[PDB]
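One structure is given here, and the rest of the page talks about it.
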Amino acid sequence: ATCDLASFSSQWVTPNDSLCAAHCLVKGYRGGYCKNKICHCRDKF
């Protein structure tokens, strides 16, 4: 149950809410350990 997924609309019908995408995408990340709800990406693409 790692929060290393939910990369926006990659494999989810995500509308805009980052969760583990949008925020990271700004820098260029797509996966990381989650805290509370938002994943703090620790891997850049």
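These residue numbers are counts, starting from 1, taken along the chain as shown.
So how was this one determined? The header says solution NMR.
Every residue gets a Cβ built from N, Cα and C, even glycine.
Recorded in Swiss-Prot as a natural variant, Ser7 to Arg (Swiss-Prot position 69) carries the remark: In strain: Gbng3365b. Neighbour list (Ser7 (variant position), Cβ cut-off 8 Å, at least 6 residues apart, same chain): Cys20, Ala21, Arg30, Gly31. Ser7 (variant position) carries neither a helix nor a strand DSSP state and counts as coil.
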